[PDB]
Amino acid sequence: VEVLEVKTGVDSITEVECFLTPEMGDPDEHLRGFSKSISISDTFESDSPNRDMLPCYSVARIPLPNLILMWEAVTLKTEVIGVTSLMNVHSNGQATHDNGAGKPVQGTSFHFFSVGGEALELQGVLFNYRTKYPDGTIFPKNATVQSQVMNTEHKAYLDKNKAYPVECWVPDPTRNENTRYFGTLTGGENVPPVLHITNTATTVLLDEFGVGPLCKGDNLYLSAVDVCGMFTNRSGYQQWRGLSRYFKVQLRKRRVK
Amino acid sequence: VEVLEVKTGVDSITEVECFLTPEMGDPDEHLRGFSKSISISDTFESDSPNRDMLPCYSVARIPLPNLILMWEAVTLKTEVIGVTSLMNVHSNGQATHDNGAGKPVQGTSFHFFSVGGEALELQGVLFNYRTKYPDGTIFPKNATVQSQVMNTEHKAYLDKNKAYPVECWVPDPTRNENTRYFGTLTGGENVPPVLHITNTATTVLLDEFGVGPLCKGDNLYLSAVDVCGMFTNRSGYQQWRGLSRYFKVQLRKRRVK
Amino acid sequence: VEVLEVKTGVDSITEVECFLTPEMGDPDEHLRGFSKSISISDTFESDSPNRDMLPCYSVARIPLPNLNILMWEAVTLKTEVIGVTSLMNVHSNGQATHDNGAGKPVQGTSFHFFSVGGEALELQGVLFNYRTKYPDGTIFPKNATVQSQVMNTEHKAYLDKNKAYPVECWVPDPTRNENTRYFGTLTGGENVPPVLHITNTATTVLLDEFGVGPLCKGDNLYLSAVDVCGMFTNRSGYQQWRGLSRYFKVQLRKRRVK
Amino acid sequence: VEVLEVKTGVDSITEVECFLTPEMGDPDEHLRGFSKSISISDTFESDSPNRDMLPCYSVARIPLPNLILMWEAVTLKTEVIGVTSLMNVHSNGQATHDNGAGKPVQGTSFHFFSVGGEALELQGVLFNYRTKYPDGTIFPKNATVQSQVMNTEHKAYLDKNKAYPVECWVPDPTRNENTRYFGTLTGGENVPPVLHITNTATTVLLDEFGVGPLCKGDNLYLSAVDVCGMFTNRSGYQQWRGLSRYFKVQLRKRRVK
Amino acid sequence: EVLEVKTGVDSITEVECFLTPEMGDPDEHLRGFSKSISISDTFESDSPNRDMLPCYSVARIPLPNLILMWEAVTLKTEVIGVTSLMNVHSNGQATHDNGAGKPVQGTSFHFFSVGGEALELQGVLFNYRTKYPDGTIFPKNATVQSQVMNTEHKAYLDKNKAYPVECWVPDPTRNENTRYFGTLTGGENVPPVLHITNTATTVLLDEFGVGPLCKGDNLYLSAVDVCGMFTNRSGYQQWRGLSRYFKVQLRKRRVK
């Protein structure tokens, strides 16, 4: 694909605005946004996580106005929605000490977002290659011990919700030329969430050539993970807690040959 | 609104200077700036926080000189007032160890401020959709399990003091075009307050087009939350502690069509 | 004050260099730089801290060469905390971190603050607990009410005396201080580690958005500081604030005003 | 060699893309990416770590198109592969409290990468000069007590994979004129991993004279260490855990005398 | 008076070297470590042994014989041997049952200076009644005012293994001809955070474009790199230090 000039005129720009809800596992009708309580297998060999215990990547395919011209994604505004909810330290929590408030959501977090002109490309990496992934999830197949470091057989597209567990897939750095992705994993059982909100921050999506993601077949792909940490119940059982992510993307028409 | 030229001359500028007091709950006549001690529900179903246990958003609607021209907010200086009061570790606190000083205010904090030409627009997000919020508060209504992640029915305006609880409302990123907002949630029961003060820092409120918040009906809206963390008393009970926030806003007259 | 041109020539510039010592309470003849051990009241209403237990703001009023009305304008500042390495003494009546271990170093809540102005720093009182009874010899918010816990505009003062204004009840008043530049950081928490940077290569410019620095009324420069580094914990677990001196070097130039 | 002009035009640029797998010790057929559990010696004199307990530097030598012209390395994109695998807190782990999730990978980390026109040059520094290093590793020889601080006899080239223990060797700052290297050691038993991923960040490899690494013999040398921390099993045994590193390097032909 | 920079081939030189740490070296096997730290019963009985006190390191480097003076312009510097702190298998105290050894952690001081003369020091004491040992150079005639500021305590960093870190800091009222940088990170659980790269340069020129000017053709390099404490199996703790690399570029400058 050869990239030519940007179109101008009022008609030449468009915006997409939406939110992606988290997919933390939702273990019952009351627990949307939470995983099932986390349990620990006795050995690597016996690791067989329940589906509702595994957070998944979120994805949305957004149809754009029908258009050779392509929509080019230029800027992104994004934020995590509902950061203050984590101030509820009075709901079935475990007191930090005698008479204390509830232990807040804390521990390992993964905050990730991407904007692309096609589905996010994934590479599988397993903590433990013998983990048995549950029916209903899409996971690295034919895993070997090399899957614990790098097995190039594990290639996928983020093309379905509630399907791709966070713990076994990452953005494939060898691909994704037509996507911009950003993530941070903060590990450790006591790490505190640090969540910033503002409507004043824009990320520019253009590459070093001044070209943003180009939307193949007039579709924009948005992906997210916002595992904020773990909620600890009074019993001490812990569940992942996630929040939704807002996206606002500006796009312009670009001619290509 | 189509935006035209800025008015110049001596008459063309004005200043708003004020402070917003925190609304932490004020459980008795000696505890302005604190919440009621936090207690924890037995279950998710039975979460029923009392009003004096819930910090709320602060808001001031400031009338501007009567003026088609509109006042445009251009710059902000802001500061948390009384940061050193958190050095009082000698006042019914809980000794950190035998013979030690009192445990200082620490734990989950939310520091938030916004400047707008109209009320801050809020989206509701609930940690637990089954929480019964108390009489005298304004809270997400007709909550469903989906309210734990994103229920678009929960839209409100920050239009009343000591009413909108921090934990169930955030700025609505889908709206707020005429407001600039900034916030940080730092979670974890042991996080240290880190509070900077200076009279040398200015925030510019202009958007990417060089336009600040435009004050409809000649009112400026200022909003804040400064939950600094929790105070732990001698018996281990914990209360939110908040502080006031200073605002100084420079405004100029702007013609609109 | 209408601010006119800057004077030039050899005679037109001057320097102020000094250190301000901390005022932590100094409970005896051997404990300069420390507070008395901290004790805790059993109720808010019985919080009666002793004077030697309360860190205070430090202030220095520095006479400048005597001076159409010309005023000395403060333009740049170099500053740093003096004696940072002293906190490496972990062998001196400290509480061992664990069996056979070294002494716990100074740590916990810090307040690091400095200001340069052409008049006394202006203060606003805010109280953690309005019923705290501050001791004789300190200058404290008077006629305190429960509103003093968040904002009571009656509590206005000038930082105009050393060893007198307790840190915990006063802050720079953001509604005033047009003729001062101030900078402070509170880091709270009992386990917080001191992070103290030193260098002779860092300068802070004191000019405001209009290119004007503090103008020294009556040819006096006002320097203020607090450097509570944390608490020292002794063998028995008693804790005392520990403070350090602060170095100031300020460059000034002559400025005509109308 | 005098460095002359860059060649421009059709085949004057080339690109190298690969991943380096971690060499953490791999104590059995199921544990690629992990070390053997760490044992502690009784005294300094008796320190004798087994080969499979010692992470090693990784290196790859990449042949470039055959070319006086030399390939010049100009830019690097790099990232750690499989960051999300650290969210597996459900297998063979040690609960962080009664009924809690498993303790995530945490503690001492070393993240390091280099790009050069020849092998990374190493200087040996030993924590304990009396450590008996195992057969099959390449370590500072003829160690003396000075080796604990600086013994200039300890020079090596990172010229073999799975051979040079991380704890024995650092990049030699007195050499490496023709390499760019970057590393961070984060110590402490409880430090949280903080791992950022993005395809939008580039490192420029040019020195202050605008010259990048020049590839002798048309070979590019890539080196890495990514010890992310330690995994703790149910019984408290701890093992280093490493992850692969992606490299994409852009190169240009440079004329030299 | 500082005049113009000399140019041409012969007008630049570079200095490269390492400074070894001076942590106390309590025996023939423990270079880079202090003696185990012990704690006095009271302030008035504080009497640290020599081998328990880390000291400032200093090197005076002779430059090519040259009024011209060598001017130090840039610096590249890093801590050498950062990865050695990954030895958690050597007589350490297990973090928990069956765990690895606790790594080096706790209070650190990382400091370096480049000057055209000895670094000037000001003394400040944690406890003025500390009895400092024979073989160290320490603030003399100490009073309670030495705990905050006693201008009597002035010295030059003119000897290795002599000036204890805890007694002395760079004197900010002097050092016109030196550039110095240091960070104290306190607290007993503080994790070392150590960066290495050959791509970072510090410019030594002041606001007037003038770097340290080397009196008598000597360059002065000083360092402290106390990385933290190593805890042994029995809980005893010792300071651990590491060497520091310096690369300095100098140019000939005419002075009056």
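The numbering of chain D matches Swiss-Prot: 25-91, 100-289, in order.
Every residue, even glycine, has its Cβ placed from backbone N, Cα and C.
According to Swiss-Prot, the features are:
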- D:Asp66 to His: In strain: Isolate MAD11-BR (VARIANT)
- D:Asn74 to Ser: In strain: Isolate NY-1B, Isolate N1 and Isolate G3 (VARIANT)
- D:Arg75 to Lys: In strain: Isolate YI, Isolate TKY-2A, Isolate MAD8-BR, Isolate HER1-BR, Isolate NY-1B, Isolate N1, Isolate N4, Isolate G3, Isolate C1, Isolate CY, Isolate MY, Isolate AIC-1A and Isolate Tokyo-1 (VARIANT)
- D:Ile113 to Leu: In strain: Isolate YI, Isolate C1, Isolate AIC-1A and Isolate Tokyo-1 (VARIANT)
- D:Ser117 to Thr: In strain: Isolate YI, Isolate TKY-2A, Isolate MAD8-BR, Isolate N4, Isolate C1, Isolate CY, Isolate MY, Isolate AIC-1A and Isolate Tokyo-1 (VARIANT)
- D:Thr128 to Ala: In strain: Isolate MAD8-BR, Isolate NY-1B, Isolate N1, Isolate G3 and Isolate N4 (VARIANT)
- D:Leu158 to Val: In strain: Isolate YI, Isolate TKY-2A, Isolate MAD8-BR, Isolate NY-1B, Isolate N1, Isolate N4, Isolate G3, Isolate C1, Isolate CY, Isolate MY, Isolate AIC-1A and Isolate Tokyo-1 (VARIANT)
- D:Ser267 to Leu: In strain: Isolate HER1-BR (VARIANT)
Most crowded position, judged by CB atoms within 10 A, among D:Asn74, D:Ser117, D:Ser267 as variant positions: D:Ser117
Deposited-model gap closure distance - 8 residues unmodelled, Cα of D:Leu91 to Cα of D:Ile100, Å: 8
Variant positions satisfying Cβ distance under 8 Å to any chain A Cβ, from D:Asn74, D:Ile113, D:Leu158, D:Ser267: D:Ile113
Candidates from D:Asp66, D:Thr128, D:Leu158, D:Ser267 close to chain E, where variant positions are judged by Cβ under 8 Å: D:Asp66, D:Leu158, D:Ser267
Cβ neighbour count (within 10 Å, all chains shown) around D:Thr128 (variant position): 21
Spatial separation of D:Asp66 (variant position) from D:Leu158 (variant position) - C-alpha basis, Å: 18
Candidate variant positions D:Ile113, D:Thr128, D:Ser267, pick with smallest Cα gap to D:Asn74 (variant position): D:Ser267
D:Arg75 (variant position): tally of other CB atoms within 10 A of its CB: 19
Nearest recorded site to D:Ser117 (variant position) by CA-CA distance, among variant positions D:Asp66, D:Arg75, D:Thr128, D:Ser267: D:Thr128
D:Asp66 (variant position) to D:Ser267 (variant position) - Cα separation in whole Å: 21
Site with most surrounding Cβ atoms, counting all protein chains shown within 10 Å, from the variant positions D:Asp66, D:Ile113: D:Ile113
Neighbouring C-beta atoms (10 Å sphere around the C-beta of D:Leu158 (variant position)): 28
Proximal residue to D:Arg75 (variant position) among variant positions D:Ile113, D:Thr128, D:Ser267 (C-alpha distance): D:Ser267
